[PDB]
Protein chains: 4
Amino acid sequence: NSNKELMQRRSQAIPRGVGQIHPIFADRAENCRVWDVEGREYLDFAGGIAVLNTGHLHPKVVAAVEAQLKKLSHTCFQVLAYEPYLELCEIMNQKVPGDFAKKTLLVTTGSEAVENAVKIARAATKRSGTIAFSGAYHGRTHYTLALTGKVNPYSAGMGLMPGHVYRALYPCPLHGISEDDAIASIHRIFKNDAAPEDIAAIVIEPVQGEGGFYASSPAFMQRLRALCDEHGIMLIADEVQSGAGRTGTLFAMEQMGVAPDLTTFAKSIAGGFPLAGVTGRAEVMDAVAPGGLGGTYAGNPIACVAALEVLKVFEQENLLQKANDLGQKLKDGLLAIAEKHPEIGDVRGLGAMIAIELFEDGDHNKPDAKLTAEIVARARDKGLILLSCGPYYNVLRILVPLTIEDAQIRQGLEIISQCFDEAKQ
Amino acid sequence: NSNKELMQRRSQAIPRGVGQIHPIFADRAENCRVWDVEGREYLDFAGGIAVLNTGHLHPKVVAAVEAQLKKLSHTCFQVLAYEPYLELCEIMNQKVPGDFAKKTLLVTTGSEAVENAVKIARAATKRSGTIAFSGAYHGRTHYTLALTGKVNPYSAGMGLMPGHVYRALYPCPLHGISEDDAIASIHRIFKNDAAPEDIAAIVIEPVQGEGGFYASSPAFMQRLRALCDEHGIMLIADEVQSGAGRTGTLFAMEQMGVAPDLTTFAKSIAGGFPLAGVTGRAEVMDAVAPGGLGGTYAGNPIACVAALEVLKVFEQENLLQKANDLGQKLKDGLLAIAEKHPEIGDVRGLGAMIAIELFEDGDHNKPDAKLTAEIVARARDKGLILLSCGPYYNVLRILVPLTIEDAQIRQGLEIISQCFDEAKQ
Amino acid sequence: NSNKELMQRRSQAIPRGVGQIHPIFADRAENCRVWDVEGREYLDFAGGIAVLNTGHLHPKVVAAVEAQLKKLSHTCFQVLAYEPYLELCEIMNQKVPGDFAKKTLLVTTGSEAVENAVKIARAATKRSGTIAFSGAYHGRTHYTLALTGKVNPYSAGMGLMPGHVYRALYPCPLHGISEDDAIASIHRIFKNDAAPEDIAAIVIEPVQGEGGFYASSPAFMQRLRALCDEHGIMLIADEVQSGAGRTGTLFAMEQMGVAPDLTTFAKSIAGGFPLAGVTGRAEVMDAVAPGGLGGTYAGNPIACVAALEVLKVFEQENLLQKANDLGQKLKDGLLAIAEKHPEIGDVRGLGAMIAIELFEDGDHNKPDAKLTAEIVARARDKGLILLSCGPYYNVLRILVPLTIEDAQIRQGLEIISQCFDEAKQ
Amino acid sequence: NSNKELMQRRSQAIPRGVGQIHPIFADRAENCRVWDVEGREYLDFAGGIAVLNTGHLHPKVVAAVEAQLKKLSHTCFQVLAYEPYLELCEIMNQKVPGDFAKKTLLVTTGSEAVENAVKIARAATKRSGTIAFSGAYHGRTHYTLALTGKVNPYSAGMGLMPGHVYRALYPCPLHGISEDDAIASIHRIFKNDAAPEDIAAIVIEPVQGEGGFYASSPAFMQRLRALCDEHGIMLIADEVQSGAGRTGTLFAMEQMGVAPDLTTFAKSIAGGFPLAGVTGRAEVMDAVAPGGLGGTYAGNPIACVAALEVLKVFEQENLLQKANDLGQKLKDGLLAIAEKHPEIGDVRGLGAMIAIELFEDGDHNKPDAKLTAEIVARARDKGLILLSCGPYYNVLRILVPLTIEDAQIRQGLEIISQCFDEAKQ
Ligand SMILES: *Cc1c(COP(=O)(O)O)cnc(C)c1O
Ligand SMILES: *Cc1c(COP(=O)(O)O)cnc(C)c1O
Ligand SMILES: *Cc1c(COP(=O)(O)O)cnc(C)c1O
Ligand SMILES: *Cc1c(COP(=O)(O)O)cnc(C)c1O
């Protein structure tokens, strides 16, 4: 009945390993609104971490889910197939950028998708190594933790994660890492630790999520594409977070001018239901022999119809266009707040994948994690749910549903504005 | 909308890597019945691979899920908590064997569950290695494929999986591997490849699933518990398939006389919805640092209320007792069929985790995979969905819902009988 | 100038990790005789661990070393070549078993030899994995420690050695490991952990050295050759200790009835000078890209002429024949002693690679390591230098120079006799 | 004989993997001169690759070797000890930089030295990972190949070498890598791939050998020392090539104003005889349990006395001072040449570890591997033996024995002078 009472029960029944950003227990929600067990209402700007681009319980999505719930919820596709799985795969084959034929594998979590994307690139190229970028995030399975460019706290006390994962530098001028540096950092790997003939794939987020909402430029992605082409290396675009419309296009790669060989997706693809997948070159996808791709819950029937409905909703409700409008509105509002607060050293973002980075006295060398965390706390006190990110915990991101109403856009910014103001005195 | 038609589309849009045991597209289901897209009815003895111990769309479970769909489907627990996740953890801490304080983490798939249990075991012991058994199955992520005692097809063509996973022999007298050999193979690892101080844990299925439905004796499990104790090794019981009441007790470990340090669960735990978790000795669970455990969909709201309801159903409908009664009825009918078919060299199983193993001319060293495959095919033509298993593909298992009707017990056995009779012709 | 003071100095200058079997400092030696700094004389039955098959400072060898010492000692072959290196390779190409063209590489230590043989096999098959046997010993580099079937003390406290090295069972009837068991253990790796297409080679000692002087039968070696042939796996014969004529033939494989794809050699090859090498099927040896192989001291000029002279000595002095007779005289006297002491549960060996194993009350399950240690200690008190081995340290081995004098043979046996009598007294 | 005839036999008996810089077969050598089988005389400016700082067959060294050759050549220190080994360890413990107690392990090759240094660091810190630098060279065993910052052609076709080796950038202002970049690259590893608590050691060459004769500054070495101190990481200085006086001090670290925890040495330590070793902080060296450190040839008797004699010679003949004088003469000579040849973009070196780097049209971005190779070829025709190096094969190094006469210094410079003039014609 009370948040604290539940937090106490949480401390006795659940390990501390599982962090709790907001010590609040949600009871119900709708679109951009969430009510806790105490009846307090909050404006959701986190969206279950980019999972709710269509909002909490989108009515069209729920109706689809209820219909399937009347038919069946599980059989395990590998044993007995079913249409929602097949249908979504065909739709994904069409929506993911690429003029060649694609095939889609459905799993359940983003971690699984990345895991499987890599397995596939290995079977296709008959190579074992992979390259990932600094500040990257790909999941919490041993292998994805190795791909993830961040050790603490995910691996603390555990020891070293799986080898044969090499680290390249993600391009980021704001912090002195040029596109030439990033590209140079890959050749360095080829020259020092693993030749091209041993690299199955280069995994990259078109727009890093946990890494701080940093976007790759089309130019860079084009260089990366040519580099992979030259070495028979599979380009894996991890769009688990950037995908499903966040950047203004269904997939961020559509704005890069090049197509990846494989793409992983999840989170917002099903608008609040467990589903993930991999879509890529048909022949690369088919490199794995029959029986080598599976998963009990893979492509859960309910989640499949949810995803299918999410995609219809994007089309009928013009969410991509709104995503872009929202991003502009958000960026204009934040640049306005920025004028009165030098700590805001950057307002960026493609589509609605918006973020601001805080710096101690505008020094691009002094990340202000203290201010960042304070703003998140004050925002919560004012009924607004926020999340931070970045390898230094000084980036504030906005992952509010694309279905957000205009008045709620102003409300959220006004609250953010008040937080910075009150953080002065 | 015919099976053949849908299969053609399958080959065009989905990777062949995703095997298809039965070329049938299920449309709807109810308890033990499943109807395909052509309207044909089937008796389900596979159960979505031990995922439906409470049957397809159990009314109580479905009603709980429908109620929760009016509240919320996702927030990501680590950001905004919710009570169903918490409640399930409290209940699992009590239900999982072990007379000491315990804590639970919820994830989404069995693979993730095994992944996390190992991460936890590693953090608690400050060690990196792990020992798994021959014929074991633990998932399809890079690391769990290594734990999995089977390379083909699971990880074929992909190159070698993560090292620092050693292989022990699972006790199996039917095939000349005594418990002494099994215990001896663990010491062999200790002396030849990895000292006890480098082994965080020994992962074992109380009853092997894909491995052939081979059960560990209480005596053996007890020697294993003593061995882990002497060396400070965590005993991880993988109960993703043996759990959720399939053996007559909620968890097979209850029948072993000893408690593991960690236990993984999934599949039947939520009767048709994506959920999994890890329950273990509180001090071991707490070893991971704050923020080190987490996944986007982990402990999904809908899945949780579903799991809670499954637990209530087991109680209200006496499913554990029924599991045992069902198992005895099954083995007896199978033994009656064996009187007329030597090829059946063994009938076995705890509770309702039943299987029979085929041999050419009853020669216990001549796995009869051709016949096994023939029985599955014949069964399908008679409307019965079955699954085989075992390293040599000569084991037929029964994972029909525990909520099976008396008549369906007669029907499935009768069909099987006809299959052997019509094959012997 | 006393052994005691030198040992004290040793404790302050040299790491304890370097063990000292005998706390004696040798000053000079001749053939089978050794004198310590205190002028005491000993009979060497250890031969610097199978390094002095031609005895300490064989005059013909020394004369050759002296002649080369006037010319040059080092240029580094890969930079500026020299004849002794080339000539030795040519001779080894002829001497190593295998009725087909071969090429040879010279390195410096047995460890490097195994390292290179594996590198060569990997380039030749395009595979990364290897299989080695229980109780095997292949060197103390990271990789050769992974290949070695013994963790402590070789790796104690160091953590886990390089992965992708799988363990098979060495055939050993005396301890219940049948040949069928050995072969079956290889297929187990193929099924549970690494498919044949990922195994570049199987490394095996025709006769295990540190492992207990257990020899492989021709029948077994033949099955192994067949198995490797079927899968295109390189068979690597590690003859660093079994080679250089210790078994009656120059290389133990000659007595197996089949040829390995690669053979490693060191120790006795150069009668007490630092040299090692790898000899193998020409096509296989050529797989490595030009400039991929190298080592600074590799094929040291002085060690080469010593090796070339050692081979001449073997032919001119019929050491292969004397090896067999020495072996026979040793076994006879050891069997003689065995009749009075049941502890000696087995006398075995090919050529002069002779050993006896000790058990508590002839109980093949109670390895008498304590008695073994006592015998070594007692023999030392009597002026005889011996060495033990075997995973349980209950194996006494004789590695006395093949050039030993008949009276010394009797002398040696008498001492061993006296040791057993006085121990059991 | 004929060089070419010997080369033909070489191509038939030895694998192409063993490259041949100079297609010449040496017969005799002395100090700085080498005579091939055709009787042709050459001035040696490569020194067997920095193995002959005291020149070919230094008379004092040969005499000691002959004296030991009359006593014994091998017993294997672990079985029976001998004074030469002990004496060398005692002397290295005091000469190797480090104001604290040290212990020394003697092995045989530089590769083995690095292998053991890492093994020791791992046992001492109880961690498994290591960090190495770009362009580094540490040996050709699997593990040292992983430490080595160059894949082709060492690893070609073999697949990926051992994991858990992370790449840092070596400071090299000439090519755009600042010391800040170098240190930053280490923190990048701590943040992205391996936490400090998992890093047992950071391996570095005070002056990179094969990497291009690029030296670390005291300032940088001091920052590195401070970083290691802060995390309890062992700083291993691989002075196999930089050691034994090449830089003007016995070890290059002396000039860094800071001491390493472990130092590996080989090459010139024994002036042309197979010997290598590890000298480091005593408690660290002793972290390995007895029996854990070994090697058959380790600390070969003859090589030990040669090494002890080399040490006396440096003192008696003032080679350290001569190394600095020689370097100054070479650099002055080379600078004069560079006044007429723009392709020479840099003249550098500590003591007598001298090198010049070649660029096309004097552009640091355009390495001239072709000119470099031409100079080597022309130099040889003129009777001068040279070696090149660097990741882009455009670096000419000088490793002539420190015992060279002024006339020969002038002669070598003149020969090099002509090559450039004649290469531009
Ligand atoms: C969220 C995330 C994941 C991991 O997905 P899960 O559904 O939590 O297993 C993978 N990749 C990226 C880019 C992510 O943001
Ligand atoms: C089914 C299974 C798994 C993996 O579960 P998924 O939900 O398919 O990822 C793990 N271990 C065992 C024992 C299983 O049978
Ligand atoms: C002695 C031995 C080695 C290691 O040789 P070293 O010269 O000490 O490196 C390798 N293999 C076997 C079979 C050995 O007995
Ligand atoms: C030469 C070298 C080595 C390898 O030593 P070897 O005697 O060839 O095995 C190791 N480290 C460095 C710095 C070297 O240049």
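Residues 2-426, in that order, are what chain C shows, numbered as in Swiss-Prot.
Cβ atoms here come from the backbone N, Cα and C positions, even for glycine.
Under a cutoff of 8 A between CB atoms, and with a sequence separation of 6+ in the same chain, the neighbours of C:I50 (mutagenesis position) are C:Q242, C:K268, C:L388, C:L400. Looking at Swiss-Prot, the entry for mutagenesis of C:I50 to Q says: 3-fold decrease in catalytic activity and 12-fold decrease in affinity for GABA.
Counting Cβ atoms from all protein chains shown, C:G111 (pyridoxal 5'-phosphate binding site) has 30 others lying within 10 Å of its own Cβ. For C:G111, C:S112, C:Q242, C:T297, the entry in Swiss-Prot reads pyridoxal 5'-phosphate binding site, with the evidence type experimental evidence.
A C-beta separation below 8 Å, combined with a sequence spacing of at least six in one chain, links C:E211 (mutagenesis position) to C:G136, C:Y138, C:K151, C:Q242, C:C390, C:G391. Here Swiss-Prot describes C:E211 to S as a published mutagenesis experiment; the accompanying note says: 100-fold decrease in catalytic activity and 15-fold decrease in affinity for GABA.
Following the DSSP three-state reduction, the secondary structure of C:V241 (mutagenesis position) is coil. One entry in Swiss-Prot concerns the mutagenesis experiment C:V241 to A. Its note says: 25-fold decrease in catalytic activity and 5-fold decrease in affinity for GABA.
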> Looking at the binding-site residues C:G111, C:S112, C:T297, which ones sit with their CA no more than 10 Å from the CA of C:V241 (mutagenesis position)?
Replying inline: C:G111, C:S112
>> Cβ within less than 8 Å of a chain D Cβ is the test here; which of the recorded positions C:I50, C:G111, C:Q242 meet it?
In response: C:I50, C:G111
> Which one of the binding-site residues (C:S112, C:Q242, C:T297) has its C-beta surrounded by the most other C-beta atoms within 10 angstroms?
Replying inline: C:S112
> If you draw a 10 Å sphere on the Cβ of C:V241 (mutagenesis position), how many other Cβ atoms land inside?
Replying inline: 29
>> Please check the recorded positions C:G111, C:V241, C:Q242, C:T297 against ligand 3 and give me the ones with CB under 6 A, sequence order.
In response: C:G111, C:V241, C:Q242
>> Filtering C:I50, C:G111, C:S112, C:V241, C:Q242, C:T297 (recorded positions) by proximity to ligand 4: which pass a Cβ cutoff of under 6 Å to any of its atoms?
In response: C:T297
